[PDB]
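Accompanying notes for the structure given below.
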Amino acid sequence: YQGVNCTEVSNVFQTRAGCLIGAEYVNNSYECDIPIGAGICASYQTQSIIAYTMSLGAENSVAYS
Amino acid sequence: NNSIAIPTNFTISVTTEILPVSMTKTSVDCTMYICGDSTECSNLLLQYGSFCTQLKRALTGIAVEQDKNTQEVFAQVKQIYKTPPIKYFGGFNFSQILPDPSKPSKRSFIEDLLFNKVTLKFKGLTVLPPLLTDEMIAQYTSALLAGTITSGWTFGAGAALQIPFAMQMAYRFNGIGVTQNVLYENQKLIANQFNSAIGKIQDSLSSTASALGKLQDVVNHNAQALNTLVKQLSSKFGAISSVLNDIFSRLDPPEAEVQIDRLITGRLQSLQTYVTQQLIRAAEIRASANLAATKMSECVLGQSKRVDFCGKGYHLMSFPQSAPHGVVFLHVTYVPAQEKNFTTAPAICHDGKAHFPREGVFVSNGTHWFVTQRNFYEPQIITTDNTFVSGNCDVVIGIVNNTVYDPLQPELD
Amino acid sequence: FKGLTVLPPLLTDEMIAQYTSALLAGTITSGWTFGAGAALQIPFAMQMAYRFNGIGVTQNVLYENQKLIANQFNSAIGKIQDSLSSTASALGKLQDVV
Amino acid sequence: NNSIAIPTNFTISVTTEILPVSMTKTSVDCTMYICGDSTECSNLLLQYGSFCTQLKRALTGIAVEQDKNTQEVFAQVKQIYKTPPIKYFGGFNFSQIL
Amino acid sequence: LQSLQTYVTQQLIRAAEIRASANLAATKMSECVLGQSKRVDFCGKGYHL
Amino acid sequence: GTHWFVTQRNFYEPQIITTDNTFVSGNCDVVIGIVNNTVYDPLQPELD
Ligand SMILES: *[C@@H]1O[C@H](CO)[C@@H](O[C@@H]2O[C@H](CO)[C@@H](O)[C@H](O)[C@H]2NC(C)=O)[C@H](O)[C@H]1NC(C)=O
Ligand SMILES: *[C@@H]1O[C@H](CO)[C@@H](O)[C@H](O)[C@H]1NC(C)=O
Ligand SMILES: *[C@@H]1O[C@H](CO)[C@@H](O)[C@H](O)[C@H]1NC(C)=O
Ligand SMILES: *[C@@H]1O[C@H](CO)[C@@H](O)[C@H](O)[C@H]1NC(C)=O
Ligand SMILES: *[C@@H]1O[C@H](CO)[C@@H](O)[C@H](O)[C@H]1NC(C)=O
Ligand SMILES: *[C@@H]1O[C@H](CO)[C@@H](O)[C@H](O)[C@H]1NC(C)=O
Ligand SMILES: *[C@@H]1O[C@H](CO)[C@@H](O)[C@H](O)[C@H]1NC(C)=O
Ligand SMILES: *[C@@H]1O[C@H](CO)[C@@H](O)[C@H](O)[C@H]1NC(C)=O
Ligand SMILES: *[C@@H]1O[C@H](CO)[C@@H](O)[C@H](O)[C@H]1NC(C)=O
Ligand SMILES: *[C@@H]1O[C@H](CO)[C@@H](O)[C@H](O)[C@H]1NC(C)=O
Ligand SMILES: *[C@@H]1O[C@H](CO)[C@@H](O)[C@H](O)[C@H]1NC(C)=O
């Protein structure tokens, strides 16, 4: 529900884009499958619908001397 | 006839470029705009066909295109490179472009000024949030800066390979046609000039009134389009009243049907005009975003030989910075200065043979001929190592007489 | 009329011709130097030798075939006039715009 | 797999490229075109809203765009360079272009 | 009003096309007149001088 | 047909094969199609 603070009208999660119902939030970061908005994407767990924050890429550090 | 000017010094400079990348994402519902809270009109609105589906499809397409543009411009790098804790790079100071260690917003100070300088659920009208937040775009920019500072151009064409920044600058001077010893004997001066230029850009961005007008233009265009779309809802369009409830109250349904049709036609025409203008503006913004992505690749990840693509002067390197609806490029270039006049010749006639310079030009100092590079005055004795011989002295027009030193000549024994 | 008018352009044709003359003079007299900083003079023969070095041909080729190269350039420039004059659709794009 | 071809001569050629840069700047009058300078129609026309402001804004933007196009294409040179009075450039004929 | 709106829309599309052509012409000026171009067939057929 | 020279790619300007216009890289049994010829050393006749 875009633009609705769903404290008004299974898992219920609140996003800057809206309120998301039927998707479980997980703290792992994956590549974006279905873009929802405001940096949050959703995908099929493979099993259930999950929501997460997309990862930009792998972290790397170059040994500068 | 035989006059040439060669610069004896140089001034490295930094310039700023601003490019819009994307615009706001807007969604429109017909019924609420055309005639809301009135199911009587909602019954008649369905009679016109599939205009709403077309309008929604167009708006959704031009909304997805914005995320496509942002991803194309900023997601050039595959890995998030990190800068070393020791911020010493041979005298060059990057504090104004690297992220702030105090971590107020993980933004550079110039990025802070860019975000502060430019300004950034209606009656049926909504706006959608972009997929990438400002923090993620700033993180992408930080990764690009770390990669381009630590490794050079190598990170953009394969595996990232570290190299000291002084040797990278020597590479780039070799690229612009100047020998590396010019950097190695003027490293301190070049570092001082670079720091001063960065400070001057800092001040110029802080002080200029209309430096970022290219993004204010987009923001104001969107605002005026939305405002005029809302304002058009109060027009009569030939009916007795602009209030649908009023025309229902004051007239019979058979006669009120014509006025309802007039209102429907006017509002549909206004909304279609809005959609068409949005499509044209989206095409323009897509062209700008393609230009920005091309500039990112060419100037940031490499060293372009194109003349004015990455700033005036001979291009050395560029640094990207983030803006609320665009990207900012800081082009570091090489500008010659303090030129002097000499008299020149095309070839040297020695022993009945014509000698041509290998990678330089002949200059005479008035009475003593030397060989020097074109972009910097550095005379040297003419020998057989820096010249090649081809032909006689009778074919070249303007040949001059001089002796060519032989390095192996003194070894007579 | 019926309310439909045409506005004059800001730059007259004389000003555009002046800009073009400035560009031609700069490129003839200083090479590509005038487009990257201070304009530095250089004889045209040496500039064209540099431009041959830029395409992978040594400069002694020009310094030995200067007269032939000049004659070929002159003939091509002379033929451009007749090529533009005789063709009936050389400037088709601007006519299409108008 | 053991044969090559190497040119022994060369020809220099001149070709022309034509590119439109700008188009005509036009203006419109709502009342004159639509109502035909009739007073009865003008009072009814203002009842239709702000379409005329939109059209005027669009055409003004187009005109400014044309001016910007011309300035961008032709005004790239900072200074007005002048050719030397003695027009000898080592055998070349630039009279057709000067 | 419909006729005038159609005219304005066509003018906007043509203006966008002319802007693209003008950008191309400016790039051609900068890369072919103010320098020597190594891009193939960008400043004519052959090795650009 | 009988002798070997070195020419620039875009123009026919034959030159005698010397040590100035050639560089040595390894032994001559790895390159496919390598032929037999002499290389002229300008230093030896001078005998510095
Ligand atoms: C290379 O080509 C040029 C161009 O055809 C030749 O120059 C011509 O030579 C003939 C015969 O000497 C003259 O009649 C023409 O007037 C020349 N043309 C020009 C434009 O001057 C040149 O001889 C050729 N050189 C070689 C080695 O083949
Ligand atoms: C929704 O309301 C709660 C409580 O009023 C608030 O904390 C939260 O920030 C709101 N969500 C948004 C997206 O504003
Ligand atoms: C994700 O982290 C939040 C914050 O602690 C926590 O409340 C939530 O249970 C976590 N969810 C999962 C699937 O780990
Ligand atoms: C002009 O200078 C060129 C370059 O040295 C020379 O070849 C030519 O003969 C000169 N002409 C005159 C008239 O001095
Ligand atoms: C880099 O510049 C900033 C601001 O000019 C200055 O505070 C800082 O000390 C400089 N870095 C070093 C290592 O001096
Ligand atoms: C060129 O520089 C020299 C200084 O060596 C000066 O004497 C001469 O007048 C200058 N010529 C021009 C045309 O500037
Ligand atoms: C260069 O010219 C100056 C002035 O003509 C002269 O004093 C100097 O000796 C010259 N350079 C050399 C290496 O002779
Ligand atoms: C150069 O010297 C030779 C003799 O070694 C002479 O014949 C020739 O005329 C000289 N060139 C000039 C331009 O004086
Ligand atoms: C060259 O081509 C011919 C014809 O296919 C072939 O027989 C010969 O082996 C080739 N030479 C080499 C060195 O591959
Ligand atoms: C160069 O060509 C032009 C064009 O025909 C000609 O008028 C001029 O006389 C030529 N230059 C000389 C010095 O003859
Ligand atoms: C080249 O010469 C070497 C020794 O001089 C000889 O062993 C070899 O067979 C020769 N190669 C050919 C193809 O004749």
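Numbers in chain C track Swiss-Prot; the residues on display, in order, are 855-952.
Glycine is no exception: its Cβ is also placed from the backbone N, Cα and C atoms.
Under its natural variant entries, Swiss-Prot includes C:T859 to N with the note: In strain: Lambda/C.37. A 10 Å cutoff on Cβ-Cβ distances gives C:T859 (variant position) a total of 12 other Cβ atoms nearby, all chains included.
With a cut-off of 8 Å between CB atoms and residues at least 6 apart in sequence, the same chain places C:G880, C:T881, C:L894 near C:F888 (variant position), listed in sequence order. In Swiss-Prot, the entry for natural variant C:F888 to L states: In strain: Eta/B.1.525. The structure shown retains the original residue.
When secondary structure is read from DSSP and collapsed to three states, C:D950 (variant position) falls in the helix class. According to Swiss-Prot, the natural variant C:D950 to N carries this note: In strain: Delta/B.1.617.2, Mu/B.1.621.
Other Cβ atoms within 10 Å of the Cβ of C:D950 (variant position) number 8 in total over all chains.
Separating the Cα atoms of C:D950 (variant position) and C:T859 (variant position) is a whole-number distance of 20 Å.
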